[PDB]
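Encoded as structure tokens, the structure appears first; notes follow it.
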Amino acid sequence: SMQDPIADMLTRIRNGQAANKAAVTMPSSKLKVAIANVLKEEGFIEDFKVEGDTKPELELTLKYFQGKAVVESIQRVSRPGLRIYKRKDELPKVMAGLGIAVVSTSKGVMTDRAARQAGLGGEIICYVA
Amino acid sequence: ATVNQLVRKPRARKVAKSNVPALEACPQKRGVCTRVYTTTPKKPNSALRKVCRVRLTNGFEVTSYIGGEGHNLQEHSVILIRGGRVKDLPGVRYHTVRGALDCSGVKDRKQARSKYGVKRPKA
Amino acid sequence: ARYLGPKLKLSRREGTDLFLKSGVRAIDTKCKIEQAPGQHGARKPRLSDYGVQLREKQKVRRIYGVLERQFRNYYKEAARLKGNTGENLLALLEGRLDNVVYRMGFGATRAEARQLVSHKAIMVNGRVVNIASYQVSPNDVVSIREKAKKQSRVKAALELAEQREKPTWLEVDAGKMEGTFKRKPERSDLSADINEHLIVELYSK
Amino acid sequence: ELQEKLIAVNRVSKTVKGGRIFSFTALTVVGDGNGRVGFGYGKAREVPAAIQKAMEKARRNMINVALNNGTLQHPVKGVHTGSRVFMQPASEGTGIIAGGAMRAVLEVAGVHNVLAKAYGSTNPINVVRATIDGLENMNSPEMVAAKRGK
Amino acid sequence: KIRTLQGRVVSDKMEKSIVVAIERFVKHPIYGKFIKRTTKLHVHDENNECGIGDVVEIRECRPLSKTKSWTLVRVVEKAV
Amino acid sequence: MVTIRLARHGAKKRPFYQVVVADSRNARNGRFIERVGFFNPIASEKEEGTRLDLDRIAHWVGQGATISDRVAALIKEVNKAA
RNA sequence: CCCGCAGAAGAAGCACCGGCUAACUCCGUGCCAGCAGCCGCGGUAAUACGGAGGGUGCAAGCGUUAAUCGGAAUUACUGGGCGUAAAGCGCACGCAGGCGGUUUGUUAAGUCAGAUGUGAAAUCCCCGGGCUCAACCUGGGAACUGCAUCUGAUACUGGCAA
RNA sequence: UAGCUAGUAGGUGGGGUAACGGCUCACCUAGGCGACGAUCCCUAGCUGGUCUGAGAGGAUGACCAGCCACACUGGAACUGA
């Protein structure tokens, strides 16, 4: 059954980048809009738009720089089978800083740079490389 | 492989037991050499290989190769077995230390002299 | 614990002048350099990758007169120090007392400098140091004692100090026969042809 | 400034009508010493013809690598056939410390001081192919910032 | 304040005493998975008010029998 | 009895004594409550040779601790400053 | 520890040299004698056996043996696999277990941040100091990745209510 | 090696100890532990640490230091803080 909708979202974006898809729709939630706002903020997607009233639908307009795709490798880190909670010192950098890692901290859903600057660790959701 | 399956039952690599039950895993043992033989090797090789059969000090009766050209072993001749397989003979797992208790150094040898129990010739 | 053999043979296996017989005359002229390191020395080796790494380590040890456990300890110390491990390793080999006595022109070779150091003819900072591998700190004064001053060797050695290149990190002065190790030698200040990445990679396998 | 070096020569066989026929395969890598790495295979009946075909194929089919100062940028994993390969920039982690047949491509590639560890198969014909794939899909901070805006 | 624990009654039938299962939720040292893990405790109660299936807080005291170094403070959540 | 006493720790023919506070029936180089200074009888003729925390020593003598003859000699050496 | 005396005078072995693996020829032997960690050498011109010359590596040591970890991603948590190489239960139902769509409120158990107590000393690491240097000894720090308690944060997971 | 346990699990009262306590005894209740591995069997002193490892780990716990246990073998108490 669906047991990880975040990894489902990242799957939608990997398979949309891999199929030269212009835009990606999915069911929407607060955590997916938080992550999507981080991705737009860090420049991996072009835009997002949440529509619907009773059944919201998140839509990510994807990016393609050259013919190549911008989101090179998006991975889900803290899956439901095994959750990964890092401190502010254990908090990893991806592609030696060239690629953010979306961590859910108590202050909100941030990146690794932003939460290492904020001085607080948390639950590391996904590597975007 | 699923992490739940490893919590239920962890990984386990086997023990990989010893080639040489020289017991306690001691570097050498001593034995009495119950008899002395020559034995024909396995198929691609042919020779007569000089091999003793030894009652060790820990009880085990093991057969043991005798290195070098010519020995002086005969049936009681307390030797010092070493450890090391001769692959060409089926079932010898050990060697005798030449230049040890009742096993003289190899006669007229000049190179690789330490591993055959031979002293330096005075010159 | 040191080599004690044919020196120019070691300089002939490496293919390069290792400065092992600096002494009186000029460039070798009786070495048959390059030609035959043994009986089959006329053969080109077609050397391996292990052979080039090994042969680089042997070049450096046979220059500075160090054996393997001592060299290996220099590699461990150069590894743990902050910075560049090749450059740190040459900085540890260049701070050796017998080397600093060689660089100042007090000995003709590094073995003669090692015998000056060994035979209590050398003080550092006004204290006699008997040890070939004493590690000379920066801003030190290393000199010859009153015994073994004005002995022939050192004079002749200073005579052949002017034929060489006068290292930048020293105060060579031969009037008083005292020297000042001022700073650590930069990598660009020494020899230019030893490949220390090969010996880093040799010990890191 | 071409900096060519051969990795592996082998004797392959064919088994015709009357006995066998033995051919030799080279495998070389050239590179300038600042990006610009190529490999070539080349096979012929004698060894110098094999290496010459290998060099001649390797001088063309040469790929750009976005080096750092003297080294890689981020840790990169390249895979080819059965041969999985890791690399780590080792920001002046002195000396090229790579496996055989990876030391050579990283040596003429112009990189100086990375850390490697090949996994899986370590056939030399596929461990390069897994270093270039690898160094090819390693991108620089002026390329990532080009992609994602800033 | 005092250090106390919470747990549920696992069985009831003993003469002015009870036994309480505690659920600590601990990460596996090798595998990094948060795993439930119990701790059954023989707990004292004067006049045995708590029955089976309850939830009760519990503090540590002096020994009162063999094992039994624990005594309740507050019975909550008895709902059948 | 707790004793402020020396405990030999240097090499052979080169002792370095660490002054500790031990239960007196322990071994010399054994179990101590706290170490409180040191005493090097050589060290060189440089700067110290001996430093020794007088506040903690005064604490333990306030508790009832005894002091061996060397530690008393060292406190009589480092009196307040010298 | 310092000074003086006499004279190079008292002071170099061990393994290896077919590939892996740095370092090659001659002679003796001829499926023998024997070697060998694996591949394997030896049945007449053996760079693999035994000797010599030569060289290579280490050096007051050097080899062999035993044992451990590494290499071994060949138990894979980091970090593997399962159509045909070993590997999908013959197929289902289902308890305990593991996991669980979406919104709001509360809690704050997990999680995170800070503080305090503790985590003995030595050892490892860093910056210094003393033995002529080094090993060694030593000063100060870092570390001891932990546990407990208190103070907070509430995004995610859990509890509770809708 | 899937069942183990009758002072066994708990209670009341008496005794006992420096001190709580089935520690012990009388009576009452019929519990307690166990697949989160009891019980049985083989092995083993434990730790700070040591060796290896890039690390996570793996092996080990000689010297040095902390704790425990033993003092020919089996048992017992006496003196004493």
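Using Swiss-Prot numbers, chain D covers 10-159, in order.
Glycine residues also receive a Cβ, built from the backbone N, Cα and C atoms like all the rest.
Listed features, source Swiss-Prot:
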DOMAIN    D:11-74  domain 'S5 DRBM'
VARIANT   D:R20 to L  In strain: SPCR9; spectinomycin resistant. Not a ram mutation
VARIANT   D:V21 to E  In strain: SPCR7; spectinomycin resistant. Not a ram mutation
VARIANT   D:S22 to P  In strain: SPCR13 and SPCR15; spectinomycin resistant. Not a ram mutation
VARIANT   D:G104 to R  In strain: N-660; suppresses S12 streptomycin dependence
VARIANT   D:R112 to L  In strain: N-421 and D-1023; suppresses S12 streptomycin-dependence
VARIANT   D:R112 to S  In strain: NEA-319; neamycin resistant
VARIANT   D:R112 to G  In strain: NEA-314; neamycin resistant
VARIANT   D:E151 to S  In strain: B
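Comparing CA positions across the variant positions D:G104, D:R112, D:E151, the one lying closest to D:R20 (variant position) turns out to be D:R112.
Counting only the Cα atoms, the space from D:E151 (variant position) to D:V21 (variant position) is about 45 angstrom.
DSSP places the residues of the domain 'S5 DRBM' (D:11-74) in helix, strand and coil in these numbers: 13 helix, 23 strand, 28 coil. In sequence order, D:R29, D:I30, D:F31, D:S32 constitute the residues six or more apart from D:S22 (variant position) in its chain with CB-CB distances below 8 Å. The Cβ neighbour count for D:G104 (variant position), using a 10 Å radius and every protein chain shown, is 25. Cα to Cα, D:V21 (variant position) and D:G104 (variant position) are separated by 34 Å.
Sequence-distant neighbours of D:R112 (variant position) (same chain, 6+ apart, CB under 8 A from its CB) are D:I105.
Note on D:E151 (variant position): other Cβ atoms within 10 Å of its Cβ, all shown chains, come to 8. Chain C lies within reach of D:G104, taking the variant positions D:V21, D:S22, D:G104, D:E151 and requiring a CB-CB distance under 8 A.
In three-state terms derived from DSSP, D:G104 (variant position) belongs to neither a helical nor a strand segment and is classed as coil.
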